Structures are given as C-alpha cells and as structure tokens.
Amino acid sequence: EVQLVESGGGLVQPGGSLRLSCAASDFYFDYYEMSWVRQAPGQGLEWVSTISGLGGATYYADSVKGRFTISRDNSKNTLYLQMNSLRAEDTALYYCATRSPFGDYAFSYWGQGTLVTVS
Amino acid sequence: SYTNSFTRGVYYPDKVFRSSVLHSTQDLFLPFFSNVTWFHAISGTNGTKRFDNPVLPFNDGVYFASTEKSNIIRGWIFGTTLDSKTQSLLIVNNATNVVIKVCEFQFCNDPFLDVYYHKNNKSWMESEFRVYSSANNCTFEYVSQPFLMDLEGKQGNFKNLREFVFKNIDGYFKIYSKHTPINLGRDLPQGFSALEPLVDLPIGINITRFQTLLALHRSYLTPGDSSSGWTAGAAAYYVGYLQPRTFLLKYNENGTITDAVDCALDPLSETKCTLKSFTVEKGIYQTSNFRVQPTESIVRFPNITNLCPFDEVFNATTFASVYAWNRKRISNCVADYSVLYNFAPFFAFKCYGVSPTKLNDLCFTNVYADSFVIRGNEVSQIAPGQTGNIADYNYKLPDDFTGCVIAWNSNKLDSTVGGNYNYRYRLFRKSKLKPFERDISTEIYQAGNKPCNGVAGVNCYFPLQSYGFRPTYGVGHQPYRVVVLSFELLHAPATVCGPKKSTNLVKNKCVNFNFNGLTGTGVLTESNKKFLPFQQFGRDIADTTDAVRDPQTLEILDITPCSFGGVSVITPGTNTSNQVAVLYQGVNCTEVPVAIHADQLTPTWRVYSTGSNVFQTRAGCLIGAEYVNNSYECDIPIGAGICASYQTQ
C-alpha cells in the first residue's frame, strides 16, 4: 500500500545528466526488488534496470548498459537513478515500481511516474 | 500411378497399456484421404525394365501395402544412399523366418530375389541372394522366427492386405503389421483397422530412401517371359509417406486401437480434436491448431557450458551459526540438480513453490544459497509460515518463496564429546525479524526492568546461547546442516538454466519453441521492434506474448500464429451427417486464403472454403453454406442469418 512518489527531473537538454528520485514511505519489505520502467510516446513500455533485493547486485538493460548507474539505500528508504549521456533516445516517462523476486513478472507497486525528455 | 488412400494406417503410439481412454498423441502418422502411389511391377527384363517405379525417397515413414500372393513381395530395403555409406536395413521375408540383418550392403539398381525351391536348407535361404553385393560391417541382426510376410492362411487370404508402417524415430525402427483379409472384390478396405505392434530392433542410422524388394521365378532377360505366368510375374505395392500430424485414437477394453480422427482434415476433424470426443453435437465450436502441424521443436536453452559449483555451497569445512548465514550469490551457471540426489541422501527434500522434481527444465536468473546449522527439533521450522525459535529471532523465510529448503544430519563432525560451543542462536530479541535479515548485534538485551547498561547481571544475559551438540543426545538434538536455496526470477537475461541441449533456429516456419520456459507454438519471423515489450499493466489475463528474445544471440524474434484467424466450425452433429461448415471471424471474403494460409493445407480443405458460395458477414465470411433469402427457425448461433444448412434436407 506504499505510494512511490517520483521526482528528480521534468526536462533536460540533449547530452546531459540529471539524477531522479523515488522515495518509499511505508516500505518495510527489504527483499522486494525495485526497478525502473520507461514508456516513450508511441511504442509501449520498456525496462531500464533492476536492483536485487536479496543481495546487492544490479542488472541493467542493453541500451542503457554503460551509461546508467543505480544505487539503493534503505537507511533513507529511497531509490536514485542517474541519467548520464542522454543523447537522443532517452525521451520517455519513467516509472518507479517494485515487485517480489519470487513470483510473477508483473509488478505490484506501480507509482505515478516522471517525464524526462531531451530535445 | 496415383489412387486414393482411405482412412487406414493408424498404429499404436506407445507401448503403455491403456484402455477406455482418448489420448491425442503427436507422432508420424499417415494423413487420411492422401495420394498414395499404386505402383505396379513388370518382369522379363533384369537390366532396365525390372519394375515400374524407381527408388522412392524416405522422408518420415512408408505405409507399405500389397495384395499379391504366392509370396512375391518379400522384402523392404532401407538406407540413406545404399552405396557403401551407412547401414542398410534389409528386411527380407523368407519361407518360415525373416532376416532383419542390418548390415552394409551394396544394393544394385535392379534388386531381385530369385525364387528358391522348398527344400531342407541350413535354417536360412542364402542360396538365392542377388539383392545385395557385399557385406563387411554387420550391425544388430535380429533373427525373429515368426513370418513377417503372412500370418494366417484361409480362403480369403488371396485378397488379404499385408500392411506395414515403418519409422526410425531416434533410436527404434518401429514396425507395425495387420494381416486382415479384404472383402471380395476390393483393392483397399473401407474399415478402420489398426496395425498391431511388432519388432523394434534398435538402430540409429538415418533413412532417406526406400525401395520395395520383389521376387521372380526364373529370369532370362527376354521379352518372351515378360507376362506368361511361369518364369514371370507382376505385383503392386502401395506407398504412402507419413507427415507429422496429431491423431485422437480411441481405446477399447482389450487395449486395441478403435476408430480415430485425422485432425488434419475437413473442419469436423478439428472439431473432434478440440472437444476430445468422437460424436459432436450441434454447436459453434472453436479450433486453434492441428491444421499447420509444426515439424521441428527448437530449444536453444543454454549459452554456457560451465557447471555450477553447488557442491561448494553444500559441503564446506564448517558452516557458520544461525545468527550469521553465509549468502553465496551464484550467477552465470547451469542448473543441474541431478547431483542433489546422488550425494549424501538428505533428510527431507521439501521444495516449496515449484515441483520437487522436474527442476532441470525451469530456468531462473540468479540462485542464492544459504548455509546454517540448527538442531533436529527445529528442522521443520525453516519453512514458509512456520514459527518457533529459529523462525522468530533468527533466519526466516517469506510467504512467497519459490525455493527449496534442504537439510541433512551432521552429528558426525558438528558434535564433540567435550562440546562444540561455536554454534549459537539468538533468543533474546525485542521485536521480530523480517525475511532475509542478518542481525549480528552482540549487545545486552533487557526489557523487564531498567537497562543493565551492558553488564549482563541480574535479569540481564547475552542473546547468544551456546547450544553445544553432544553425541549422547537423541536424533531430535543432533545438529542438522540446512541449505536454503533461493530461486529468483527477474526481468533480466537468465544466467543459470537447466542442462537442456540446443537446436537450430528455424525461421519463417511453424515450430514448437521453448527458449527459456516460454512454451509457445508459432511462426518465428524477424521484426523491426527495438526492444522486447514487458506487458505488466493489464497482466495479460486472456492474452499471450507476441515476441521473445533468443538466448543465444541478442535478436528480437516475433511470435506470429501459424494458422489462425478466428475459425469457428459449424457442424449439425455427426449423428446427422458429415456436412461441416466453416466460419472465419474477422475477414472480408477476399483475405481468407492468405489468413489461414490456404496453400499448405489438406486437399479436403482447399475445396471446402476458398471462394465457393461465400457470404460477407459482420463477423467475417461464412463460407460453406448458401444465403437463402427466406425465413427459418432458431439454429446454431453463427452471428447472423438463419440461412441454408443441413436442416430440412
């Protein structure tokens, strides 16, 4: 029942970077893996990167492999997402969701979302 | 020549005894109402005019059928190229026995078996043998005694059809036979008999060519002895190729194959293969498959070969205590759980979430492994939902956990006479713990009164209580080393899959692909989609996937249905007649041939609905009836119209 409020950026310039933010209030679970979902206008939604909740491993996608870095800290109970080198393709409405590692592929903590466009 | 092959050739799928069941198997059967060759034979000339048809290509199987007598046809030659290349199966029938010698033979272009006079031979007829040339490397040589050509003898044996089905499906050359007489004055019976099982000589050589072996009394290479009765002869041997098709076979109380359905034929067959019955009633029934009949199954499961070091997280020097569980993250592995059953038989192999067995097929992303040791009394407390001592103030397990906790006795080395005081557990905690937490705090607990300020005095003690194991204790107090495997499933490329082998990626063809557990049947084509979509908003309650990622190369493949389009069959019951009707939901009476791919189907369906008596409906094109502009009564719900059908005539 925790609401994932998202912030960090609404508009940037091509070839820049801006850190986002996804803070969770009532997040008592410490193993639910968190991830990012970007839905660009036109085609559907994709996957950015996820953070394993049982340990500390981080897995990225193929397009944002060596340009996006993530970090998680349960002390302040929030999630950060860096956006280094947004050249031409990082124009989407990024979402912050959370799901359990054991179960189905569908998420269970769909948030509001935040728009990030470079033009 | 070409004739019509009636419904005949259904064999037993497997050897498991069954009765009063309806099993829909997928093997290499004979398509009903196919085009078999009524190849005749001639005589007289040995060199060129020895027969009428040359060697036939063996694709998947041959439905042999001959109605001759006097033991003319007594052989079936098999092989890849039949010339000093691979083992050539030579099933030559004889007077009393049948030689199934699988050996290397140099079959000439004109193979004929000279008729040997019935005398007392050396238990064989090697006297007359001019079918092959040499034999050097001879493989398995089944010498089955009972006659293969004929079984019984009667007055109706002259018209008896000796039918045989051959198939070398990866290890066994399954042969079938059914020696039943035909009604007087009929080339092919109109019954639905089935070929009983036969010898299954295990071979592994591939067969690409088939040749029927005939016999001749006396040869002179002259036209005078071509058609005279004596020193000549002629016969016929029907040949029918087997294609991969699904069949619903009916079983009786005695374990015999009853009437069956082709399921790759007129839409009534697809109606039979979607209700799992044989007598359908009046009603619009949908069909999904069994009309495209995919031929190859793609796996492409793994991408690595390195085995997983599961033994490293299952047998180490000394596992830590309960308050400090060693979480060893394992990635880029091969999930071969076969070593889990052949090494130190454990106490209880309780696998929650997933099935205990069949774990070498389902692939995951990352596999975690814990290592701690508890007493025998609490070996069951480590489980989803279970509480107690180590399940309240120590390592726990969530409600949804698709892993497998496994434990085993360790009183051998984890228990000394003096006492192994190394292992400790927490019992003095203020609040509860959450799943997958490592509380390594070594503070002083106090909740009954004022804090002792960390002195461990009256009503103040240390949370770690040394429960040293002794060899003089019972089985309930012996130490148990328990490993809690965690199987995660993230939206990331999998790194630890099962030992499943790899295959060839067939494109633009209907296949049965299972890459990483996504068992789906559809034509795999190349698409221009940038990234694989992840349908998670609607959860796809009544919808499947449309694209998958190849585990070998990072290519985006698109899953397209092989033969679909919303086909609903309208049949006024099999009890009434066999006049079926077809409805295509979502066409325009012009795109129907390209929708259900009316180019590689059965000829019985290429005449039922292509362009004949079509009608434009709001749901699609109802082809198979006539839009009679009159009034009728309530009929099978098609969507609109109550026009002509099997009613009233």
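Numbering starts at 1 and runs along the chain as displayed.
If you check the header, you will see the structure was determined by electron microscopy, 3.7 Å.
Cβ atoms here come from the backbone N, Cα and C positions, even for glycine.
In Swiss-Prot, a published natural variant is listed as B:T67 to I (Swiss-Prot position 95), annotated In strain: Iota/B.1.526, Mu/B.1.621, B.1.1.318, Omicron/BA.1. Natural sequence variation is annotated in Swiss-Prot for B:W124 to C (Swiss-Prot position 152), with the remark: In strain: Epsilon/B.1.427/B.1.429; when coupled with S13I induces resistance to NTD antibodies by changing disulfid bond in positions 15-136 to 136-152. The natural variant B:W124 to R (Swiss-Prot position 152) is recorded by Swiss-Prot, whose note states: In strain: Omicron/BA.2.75. Quoted from Swiss-Prot, the note attached to the natural variant B:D187 to G (Swiss-Prot position 215) states: In strain: Beta/B.1.351. According to Swiss-Prot, the mutagenesis experiment B:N206 to Q (Swiss-Prot position 234) carries the following note: Increased resistance to neutralizing antibodies. Among the sequence features in Swiss-Prot, the mutagenesis site B:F462 to L (Swiss-Prot position 490) is noted as follows: Increased resistance to neutralizing antibodies and human covalescent sera neutralization. Among the natural variants in Swiss-Prot is B:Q465 to R (Swiss-Prot position 493), noted as: In strain: Omicron/BA.1, Omicron/BA.2, Omicron/BA.2.12.1. Among the natural variants in Swiss-Prot, B:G468 to S (Swiss-Prot position 496) has the note: In strain: Omicron/BA.1. The residue drawn here is the original one.
Nearest to B:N206 (mutagenesis position) in space, judged by Cα atoms and limited to the recorded positions B:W124, B:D187, B:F462, B:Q465, B:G468, is B:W124. The recorded positions B:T67, B:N206, B:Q465 differ in how many other CB atoms lie within 10 Å of their CB, and the one with the most is B:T67. A distance of 87 Å separates the Cα atom of B:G468 (variant position) from that of B:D187 (variant position). If you measure from the Cα atom of B:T67 (variant position) to that of B:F462 (mutagenesis position), you get 94 Å.
The number of other Cβ atoms within 10 Å of the Cβ belonging to B:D187 (variant position), over all protein chains shown, comes to 14.
In this structure the alpha carbons, written CA, of B:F462 (mutagenesis position) and B:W124 (variant position) are 91 Å apart.
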